[PDB]
Amino acid sequence: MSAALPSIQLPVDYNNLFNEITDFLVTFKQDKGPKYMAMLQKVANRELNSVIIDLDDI
Amino acid sequence: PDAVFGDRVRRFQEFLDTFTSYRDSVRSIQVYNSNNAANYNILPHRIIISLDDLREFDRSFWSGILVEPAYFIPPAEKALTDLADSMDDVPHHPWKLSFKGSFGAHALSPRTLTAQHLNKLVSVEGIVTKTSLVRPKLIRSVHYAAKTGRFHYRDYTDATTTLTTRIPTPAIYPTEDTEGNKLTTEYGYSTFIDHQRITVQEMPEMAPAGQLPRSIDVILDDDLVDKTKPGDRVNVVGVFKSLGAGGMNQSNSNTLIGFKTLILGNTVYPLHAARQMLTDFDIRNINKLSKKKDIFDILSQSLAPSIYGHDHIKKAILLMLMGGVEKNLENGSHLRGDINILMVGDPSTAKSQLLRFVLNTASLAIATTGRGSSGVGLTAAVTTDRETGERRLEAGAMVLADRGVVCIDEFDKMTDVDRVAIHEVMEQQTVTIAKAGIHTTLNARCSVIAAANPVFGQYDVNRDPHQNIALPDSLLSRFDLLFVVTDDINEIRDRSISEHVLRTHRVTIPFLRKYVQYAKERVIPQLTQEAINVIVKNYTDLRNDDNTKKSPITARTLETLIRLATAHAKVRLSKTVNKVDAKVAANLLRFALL
Amino acid sequence: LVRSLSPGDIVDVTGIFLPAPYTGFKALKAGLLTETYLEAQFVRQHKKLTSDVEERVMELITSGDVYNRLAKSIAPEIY
Ligand SMILES: Nc1ncnc2c1ncn2[C@@H]1O[C@H](COP(=O)(O)OP(=O)(O)OP(=O)(O)O)[C@@H](O)[C@H]1O
């Protein structure tokens, strides 16, 4: 559609972040194995329903 | 466009010399704001164009701004904002105007409306007493096709561009642009702005006595919100503007105005007839006269230039007006640090004289007249629905009293229902109310000044000095000074009076208001063991002499006896609680009690 | 995070921001007003019998001093 429906080209996209969450797989080994993946197991067995995705792990 | 655009471009080469002195200013204000934001571990876009740089050498361009202010201001913005990037583009918000100056006879007092200049530049002054809500508003939202990864762009126009009556977009949010992609919107890159209306009354002294005060209203923007406390001598300037469809949007339209007066303006200023910047000269002279050891007495006599004597009263007013501090207790209730004096006297003895001229030098302390409807310290839950779904606890009379002074009259000529309100606001700094809504503890630093009259004429001497008004002692115990003005008749006393009233039908004031408002910004000593040793001896002898004589005094009277001397050192402008302050504090109570 | 707040909680919430449309009487009134809220993410609450507290119950038993030290304990701020 015409009349200024397209915008300016922004350098900030999402696909550059999309694959950067794909490298939020098992790679964070400083903090018994992948610790945020360890919390993923204590939800699937149905006892607690709140994950915590902090900024410390970022 | 060539005709409507040509004198734009000829101005576009013209006004660039009219910011030879501002093209430095407009970039210096941002380069550090660009710097500090990169090293945190803030100012809006204000470009004050004076009259002088646009009247000395342009005349055709001049009077267009004061006749038709609708084809010129968005020219001036668009040619402004390129200079923001042409100066600053290397590091990786429209900069609208303010236009300060004079005007040459457009001080329309809004009791008068115009037939000449509608839709023009208007200068308006007065007081505001409405202070409506705050609410954001969209101007431009950006959409994003999450499939194919492509973005979009959309701007909404409204009755906020101030000048051009564009075709409105009667829409809130669109969905499904010409594709099969579910539209997503990025709200971090969508821009907002606020919107606040305020009604302005008439300055009720220069409007002549044939009418009540009138009012109009003004829509401002973010740059000067929360600047307008209710009770300020404000002075705004903006465009005059009508909006709304009158006569067609409903049919038959009989006796319904459809042309609302609005002001879409800029750049308010408080005035004074808080900001008083003084030079090195006057700030040094006030220290030079501070070196004199008499200036506490000179200020007493240079206050009320009409009335003889009462130097015990005259020093008290300047002692009260300047104010004593309250040091809040850490994890504890702070005490009374307010001071609250009282008067009473047999009539026509200047009890109400000095009460009205404290309001002229008040330094933003607007008082009431003591008419005691419920509203003296409360809200009474007045909301007026605030555009269908907003309830507001509208501030009655304590938002003006904060860090200021008030005065009310006729205590015994009141009902019961005000007296219960003055109980709460004296024992406690705050009121808290839940009428049909929200419990809210809003804070208040007030200091009353009283004026009542005795009941049975001249019956003070032949009866008890106490109970002489017999209003409840809930307030007398919460007050300290009960000055009883005498009116004794002596042939040299009244003869001296008779000429002094006669000589006035035909050390300065603005220096005085500077001295106190400079002395509210100096440090507070509180600390000398010498001065605290003498006053408690000074208490104990009258602690033997209060109970076997006139009036019993209490422990809170000691908190006066620090507080008067504490402010008395604030007159001295020093950080050492001396000895000499403790002698005037004792001697002032000795006349107040004997 | 529900059922974890109370009236009178001197607290703080951390959370994300968004406005909301009004979708009612949007032409005559409700031009482009916004009436936003904030959306919560985290609560960091503050200032809250023979179960690891018996050590201080013994401090009254060993020291004794019922009639006077406890009398000086409650409200020692008077004369
Ligand atoms: N004690 C006084 N000394 C000098 N002038 C006085 C005195 N009392 C009154 N006057 C003159 O009288 C005029 C008005 O006095 P005023 O009306 O304030 O009395 P008041 O304080 O109002 O008493 P009340 O409140 O009982 O009416 C003033 O212009 C003042 O010059």
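Here Swiss-Prot sets the residue numbers for chain B, with the shown residues being 17-57, 91-141, 151-331, 338-570, 651-738 in order.
Cβ coordinates come from backbone N, Cα and C, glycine included.
Taken from Swiss-Prot, the feature ATP binding site covers B:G409, B:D410, B:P411, B:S412, B:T413, B:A414, B:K415, B:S416, and the record attributes it to sequence analysis. Look at Swiss-Prot and you will find B:359-566 tagged as domain 'MCM'. Quoted from Swiss-Prot, the note on the mutagenesis of B:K415 to A is: No effect on MCM2-7 complex helicase activity. Loss of MCM2-7 complex helicase activity; when associated with MCM5 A-422. Reduces MCM2-7 complex helicase activity; when associated with MCM2 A-549.
Looking at B:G409, B:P411, the binding-site residues in this record, the fewest other C-beta atoms within 10 angstroms of the C-beta turn up around B:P411. The binding-site residues near ligand 1, defined by a Cβ under 6 Å from one of its atoms, are B:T413, B:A414, B:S416, chosen from B:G409, B:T413, B:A414, B:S416. B:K415 (mutagenesis position) and B:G409 (ATP binding site) have their C-alpha atoms 7 Å apart, to the nearest angstrom. Look at B:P411 (ATP binding site): DSSP puts it in coil. Those same-chain residues not listed among B:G409, B:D410, B:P411, B:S412, B:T413, B:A414, B:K415, B:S416 yet with C-beta within 8 angstroms of the centroid of the ATP site C-beta atoms are B:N517, B:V549, B:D551. In the three-state DSSP reading, B:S416 (ATP binding site) counts as coil. Listed in sequence order, B:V549, B:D551 are the same-chain residues six or more apart from B:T413 (ATP binding site) with CB atoms under 8 A from its CB. Burial estimate for the binding-site residues (B:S412, B:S416): highest at B:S416, by number of other CB atoms within 10 Å.
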